[PDB]
Amino acid sequence: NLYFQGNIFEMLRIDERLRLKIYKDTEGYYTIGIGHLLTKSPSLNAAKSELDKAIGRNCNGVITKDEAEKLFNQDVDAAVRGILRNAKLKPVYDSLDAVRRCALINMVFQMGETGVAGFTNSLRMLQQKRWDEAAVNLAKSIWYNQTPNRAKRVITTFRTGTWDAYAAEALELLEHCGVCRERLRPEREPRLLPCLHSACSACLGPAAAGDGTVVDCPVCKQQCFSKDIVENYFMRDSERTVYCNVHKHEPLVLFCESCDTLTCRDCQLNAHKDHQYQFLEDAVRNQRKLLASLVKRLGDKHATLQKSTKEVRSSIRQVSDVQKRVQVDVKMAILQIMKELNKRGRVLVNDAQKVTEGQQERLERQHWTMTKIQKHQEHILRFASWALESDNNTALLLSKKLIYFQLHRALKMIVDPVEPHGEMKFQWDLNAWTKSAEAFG
Amino acid sequence: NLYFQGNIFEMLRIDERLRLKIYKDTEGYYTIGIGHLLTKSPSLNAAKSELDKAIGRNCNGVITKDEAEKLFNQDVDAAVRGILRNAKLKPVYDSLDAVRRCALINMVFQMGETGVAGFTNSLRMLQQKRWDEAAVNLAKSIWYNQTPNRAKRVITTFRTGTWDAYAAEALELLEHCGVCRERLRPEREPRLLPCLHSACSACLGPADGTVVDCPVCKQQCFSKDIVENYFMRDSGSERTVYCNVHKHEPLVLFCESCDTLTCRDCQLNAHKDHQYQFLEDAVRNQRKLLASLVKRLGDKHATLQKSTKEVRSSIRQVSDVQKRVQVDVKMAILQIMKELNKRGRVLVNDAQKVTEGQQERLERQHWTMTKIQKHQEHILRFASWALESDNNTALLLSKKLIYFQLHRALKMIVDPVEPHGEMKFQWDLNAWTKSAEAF
Ligand SMILES: [Zn+2]
Ligand SMILES: [Zn+2]
Ligand SMILES: [Zn+2]
Ligand SMILES: [Zn+2]
Ligand SMILES: [Zn+2]
Ligand SMILES: [Zn+2]
Ligand SMILES: [Zn+2]
Ligand SMILES: [Zn+2]
């Protein structure tokens, strides 16, 4: 079976149905819009208060489509925020591919992060690539018993790693109207608009020069004419042959090429009296051939389209990588320039260190000899000032004089300072503007 | 009026003696060297074990001069370590002058950091610059009754902030030999070498003569140039030394010929016809001359110590110059790298601009492509639904008119990739010749 599907915003659109009026689930909580949980209390006024909290105006329990989809985007983004914020389901969230992360966001949006935080052992089996055990363990839960359809679909999407389980449903819902999503079996008269959507006779809205003749499709809001809509002749059984319009109880069996209208016997002899004709078998086979050719071509063009689409996604990834490339290579190049400059500076300080260690060594030696001179001079001075004691110290003149005569000094070569670096900062303020940003060309 | 000291940490050399043999402390402990406390136990063999552990060689309980002074420097550096390590006496250490700091180091050397950390009440008085209170409170400490001499000297140096209290001792010790620190009385016979140091007759080296090395400054002199210290007969007793060759008649005459105090027998022989000089007249004259010489030397010494201080200032200035050079180089390098980082940020900003523009274009194009893909999937799902054999032919018009809608993948230019394009060759060359270092 041939399946066609989108990605992840769609899936929340397929699982839940859009209702702009406040509604109670047959067994659940008061919700509104597209699966927006207002409150869990039974009181309607509480639900309306939470409604006005979400909208900001008094609505009286009725919303509009744009506001419902704004709340939808808010709810989905908040669910993913509550996923990445929670510390117990994030490590298992990171290791999954887009599709399973996708399914998990759906599960959290339906039951809440705390609701899915209870399913410990199924998550422990899912993180480690043990799929089937997780599926069967997930089947036994209240979430499965309340809404078994959605639960089975989400479990299947976890199992397969593809959106096919919803693609199949997209095809199934193709037999249901796009408004109230009821089965278009002919009780309510089905209608098929030129946009190839199907609806009920009551789900068309309202439905004097001009009263109608113009109608907006309820799902895609593409304008078409009231005459171009035909009853969905496809929902007829599960007889095949339809009876003629003007000719009651008289089946159609000829195809008029003049009027291009499938016709009845009496019609193509009276009305289409001189028109062309084809026996139904040959014309039906012909048109089936043509439409099969068109669908093959459309499938080919769509395949090439999505291939080019993913190539463009790859191209945006690559432009972001190019941006990182340029920025980090510039940072590292300038860092290398500053590194070679710091190396030059560290080698330069060594020269000041050498000259200063030399001069300081000479002056330190000079200071040492000067301290020795000072000390032994003080000694001579005390011993000579010891002439105060009245005595016949004449017998000690020779030692006291000739040693008092000890006068000496030293000397070192006076040197100049080297404190200026003498950098030409003008050259560097000019050289700062030497920035090249080439291109691939 | 004789303050001459002008030193820094010889004060420990003046307070504590030098002993190459083990000696018993004033406290009764086993000590050696220059006030190095080995242990407080009475047993000597423990003292010899700690000594050989500290010295490193087999000593047999006796050390030499240079290694003892090695231990002196070692102990002083360890005392300063124990000062800067302790958190009770470091804040009080910083607020002191160099001299008062030397005094604190002396106290730590004598009693230990834990010993001086106990005088908390008095220590806090030092950092508040209340000197007299600190002096009086320290004067009544256990340390004062134990070793009152060193305590009085250190307390005077703390009170005054000068080395005067040690200059006095420096002059007092002038009457003691520089070796065994005994009082130079008539016994223990003093001798005065030409280097103007004084020693005992026994402290001039043990068993080649007529040449002898001074025991304290190790200056070579002759065993004949040494004269007995004629200056120290204050004790007891009239007191004139007798002639050299004539062992019985004293020298009372002064010859102007030889400038030598002479005896009368020597006047009969040698200075037979010389000019002589009266007693007082010669002594007063030579006293005048030597006073003039000491004036000259004192002035020269004052200017000398001034030059010494100034030279220390110059060696500080060269270190300040070194710090200046290194920090100015660092700051210049940082400043250029700052403006370089700024230019880099502006270039990255331009790259961000171009890339975000291209990204917006490709994102909206991808959105329209997703729209097309979904609309095509819808048409295809409804058309591939022709499998049910039926009168779908009564629906031809709708299936074809919408099936024929094929449209508009709407392209854009692939933008060239942006590389770097720097010139590190030329720029590392210009980086390698930035330095001047002019004088
Ligand atoms: Zn409906
Ligand atoms: Zn439509
Ligand atoms: Zn008819
Ligand atoms: Zn016709
Ligand atoms: Zn002696
Ligand atoms: Zn000497
Ligand atoms: Zn004479
Ligand atoms: Zn004589």
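Note that the numbers count up from 1, one per residue, in the order the chain is shown.
Technique stated in the header: X-ray crystallography, 2.9 Å.
Quick reminder: no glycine exception, Cβ is built from N, Cα and C everywhere.
Every protein chain considered, the tally of other Cβ atoms within 10 Å of the Cβ of B:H271 (Zn(2+) 2 binding site) stands at 18. DSSP gives B:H271 (Zn(2+) 2 binding site) a coil state; it is part of no helix or strand. The Zn(2+) 2 binding site annotation in Swiss-Prot covers B:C243, B:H246, B:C266, B:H271, and the record cites sequence analysis as its basis.
The mutagenesis experiment B:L340 to P (Swiss-Prot position 306) is recorded by Swiss-Prot, whose note states: Disrupts the interaction with ZNF350 and amost completely relieves the transcription repressive effect of sumoylated TRIM28. Sequence-distant contacts of B:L340 (mutagenesis position), defined by Cβ-Cβ distance under 8 angstroms and a gap of at least six in the same chain, do not exist. B:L340 (mutagenesis position) carries a helical DSSP state (H, G or I).
According to Swiss-Prot, the mutagenesis experiment B:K400 to G (Swiss-Prot position 366) carries the following note: Greatly reduced interaction with PPP1CA. Contacts of B:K400 (mutagenesis position) defined by a Cβ separation under 8 A and a same-chain sequence distance of 6+ are given as none. In three-state terms derived from DSSP, B:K400 (mutagenesis position) belongs to a helical segment.
The Cβ neighbour count for B:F404 (mutagenesis position), using a 10 Å radius and every protein chain shown, is 11. In Swiss-Prot, the entry for mutagenesis B:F404 to A (Swiss-Prot position 370) states: Some reduction in interaction with PPP1CA. The structure shown retains the original residue.
Among the mutagenesis results in Swiss-Prot, B:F404 to G (Swiss-Prot position 370) has the note: Some reduction in interaction with PPP1CA. The residue drawn here is the original one.
Residues from the recorded positions list (B:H246, B:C266, B:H271, B:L340) with a C-beta closer than 6 Å to any atom of ligand 7: B:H271.
Between the listed binding-site residues, namely B:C243, B:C266, the fewest other CB atoms within 10 angstroms of a CB are found at B:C243. Cα atoms of B:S237 and B:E238 lie 8 Å apart, with 63 unmodelled residues in the deposited structure between them. Across the structure, B:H246 (Zn(2+) 2 binding site) and B:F404 (mutagenesis position) are spaced 155 Å apart at their Cα atoms. Proximity to chain A, defined as a CB-CB distance below 8 A, holds for none of the binding-site residues B:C243, B:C266, B:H271.
The two recorded residues B:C266 (Zn(2+) 2 binding site) and B:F404 (mutagenesis position) have their Cα atoms spaced 155 Å from each other.
The distance from the Cα of B:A207 to the Cα of B:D208, across a stretch of 15 residues left out of the model, is 9 Å. Note: the Cα of B:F404 (mutagenesis position) and the Cα of B:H271 (Zn(2+) 2 binding site) are spaced 155 Å from each other.
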